[PDB]
Amino acid sequence: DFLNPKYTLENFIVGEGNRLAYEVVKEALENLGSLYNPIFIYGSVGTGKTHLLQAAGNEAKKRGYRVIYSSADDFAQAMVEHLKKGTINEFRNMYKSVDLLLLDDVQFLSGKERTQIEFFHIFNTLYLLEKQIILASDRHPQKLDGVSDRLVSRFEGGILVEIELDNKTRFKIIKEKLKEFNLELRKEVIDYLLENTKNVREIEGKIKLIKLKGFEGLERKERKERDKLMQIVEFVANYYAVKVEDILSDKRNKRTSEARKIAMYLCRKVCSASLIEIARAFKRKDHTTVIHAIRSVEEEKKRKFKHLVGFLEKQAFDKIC
Ligand SMILES: Nc1ncnc2c1ncn2[C@@H]1O[C@H](COP(=O)(O)OP(=O)(O)O)[C@@H](O)[C@H]1O
Ligand SMILES: [Mg+2]
């Protein structure tokens, strides 16, 4: 079945960002295959998709139902394996015989035509038998490029629910995590974590650093990192002939805009600063900007503009790292 007992409906914290999904999944458990079929959950990374699929599976199993969980990529890989071993038929029969199929990360179905075809047939069978299907994806079906149209209509015949990890929810999670890892529910720590994380992965990442360096050790280290990013800005300046005060704003001047690009690039490439961190460094708050900025810098790679940047990288290192 491939279920990890640690995920449960009971330890799924509910907030207004994941309520629909949660409620729908729960309604479905009380009337397996008869109310909603299929259920298609979507949301960005670290948002509850896998947890919710697996919590449903654990419930259905604890109730006596036959369950299979699998990510689409492993599904694809398993189907190709059975096909060459001569067992494609045990592959189908396996999947066609469950009370509850959980296919996680459906996006990865793209390109895998055979896999899609084989999944359609499994989908139909379970469906005609009113067997429950729960899918999860990082994007809405309408954004599934590379997945057949027929699979997409089918998904759209069911219930589609977006899932989010909202602030009230992270907050509660953060409290749970701090007890998990034996830290204190201290306002500053809880606050620090709220401002600097979106995932549980990032929360555990910060916690790891806190246990290692102490909460105040992390603050010091991060302060130093910010200082260095500023040192890089000072650097790009003195070389480009633009002031600092200047380099930090949306002033499109190609004498600044082109210094802003390399800088961000240097912060990214020389100090290993995250996008968010770089974004914060250069007073602004959003996505786009940075990403494509660093892109443009790679457009210049097409050996010309490379040697400059290369030279700037090396100097920045010796002077700031
Ligand atoms: N509502 C929630 N309550 C408690 N923990 C959660 C919740 N949502 C996500 N998590 C935890 O965050 C981590 C990422 O969850 P996961 O289901 O893998 O997200 P996704 O599959 O959307 O990437 C898991 O450890 C999960 O248990
Ligand atoms: Mg997941």
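Numbering, chain A: per Swiss-Prot, residues 77-378, 381-399 in sequence.
In case you wondered, yes, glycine gets a Cβ from its N, Cα and C as well.
What Swiss-Prot lists as ATP binding site is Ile89, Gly122, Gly124, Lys125, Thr126, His127, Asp180, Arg277, and the listing cites a large-scale study or a structure entry. In sequence order, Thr245, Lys248, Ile249, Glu252 constitute the residues six or more apart from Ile89 (ATP binding site) in its chain with CB-CB distances below 8 Å.
Secondary structure from DSSP puts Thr126 (ATP binding site) in a helix. In sequence order, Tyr83, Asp180, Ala212 are the residues near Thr126 (ATP binding site), counting only same-chain partners six or more apart with C-beta under 8 A. Annotation source Swiss-Prot lists ADP binding site at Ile89, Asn94, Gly122, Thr123, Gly124, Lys125, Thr126, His127, citing experimental evidence.
What Swiss-Prot records for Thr126, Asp181 is Mg(2+) binding site, and it gives a large-scale study or a structure entry as the kind of evidence. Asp181 (Mg(2+) binding site) carries neither a helix nor a strand DSSP state and counts as coil.
Around the Cβ of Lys188 (mutagenesis position), the number of neighbouring Cβ atoms within 10 Å comes to 20. Swiss-Prot lists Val156, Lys188, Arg190, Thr191 with the feature ssDNA binding site, giving experimental evidence as the kind of evidence.
Within 10 Å of the C-beta atom of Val156 (mutagenesis position) sit 16 other C-beta atoms, taking all shown protein chains into account. Record note (Swiss-Prot) on the mutagenesis of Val156 to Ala: 3.6-fold decreased affinity for ssDNA, very poor unwinding of 15-mer dsDNA.
One mutagenesis experiment catalogued in Swiss-Prot, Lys188 to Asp, is accompanied by this note: 8.2-fold decreased affinity for ssDNA, very poor unwinding of 15-mer dsDNA.
Long-range C-beta contacts of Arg190 (mutagenesis position), restricted to its own chain and to partners at least six residues apart, with a cutoff below 8 Å, comprise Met155, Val156, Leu159. Swiss-Prot documents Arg190 to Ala as a published mutagenesis change and attaches the note 1.7-fold decreased affinity for ssDNA, very poor unwinding of 15-mer dsDNA.
The DSSP secondary structure for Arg190 (mutagenesis position) is helix. Under its mutagenesis entries, Swiss-Prot includes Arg190 to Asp with the note: 8-fold decreased affinity for ssDNA, very poor unwinding of 15-mer dsDNA.
According to its DSSP assignment, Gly281 (mutagenesis position) is helical. Record note (Swiss-Prot), mutagenesis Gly281 to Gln: Very poor unwinding of 15-mer dsDNA. The unchanged residue is displayed.
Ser350 (mutagenesis position) falls within neither a helix nor a strand when secondary structure is assigned with DSSP, and so counts as coil. The 10 Å shell around the Cβ of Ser350 (mutagenesis position) contains 12 further Cβ atoms across the protein chains shown. One mutagenesis experiment catalogued in Swiss-Prot, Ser350 to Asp, is accompanied by this note: Very poor unwinding of 15-mer dsDNA.
Looking at the residues that bind ssDNA per the record, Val156, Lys188, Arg190, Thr191, the two CA atoms farthest apart are separated by 10 Å. Same-chain neighbours of the ssDNA site beyond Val156, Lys188, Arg190, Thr191, judged by a C-beta within 8 angstroms of the site's C-beta center, are, in sequence order, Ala152, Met155, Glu189, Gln192, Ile193, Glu194. For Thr123 (ADP binding site), the nearest neighbour among the listed recorded positions (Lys188, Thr191, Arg277), judged by C-alpha distance, is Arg277. Max Cα-Cα distance over the annotated ATP binders (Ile89, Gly122, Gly124, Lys125, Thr126, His127, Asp180, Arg277) is 20 Å.
A Cβ distance below 6 Å to any atom of ligand 1 is met, among the recorded positions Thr123, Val156, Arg190, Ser350, by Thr123.
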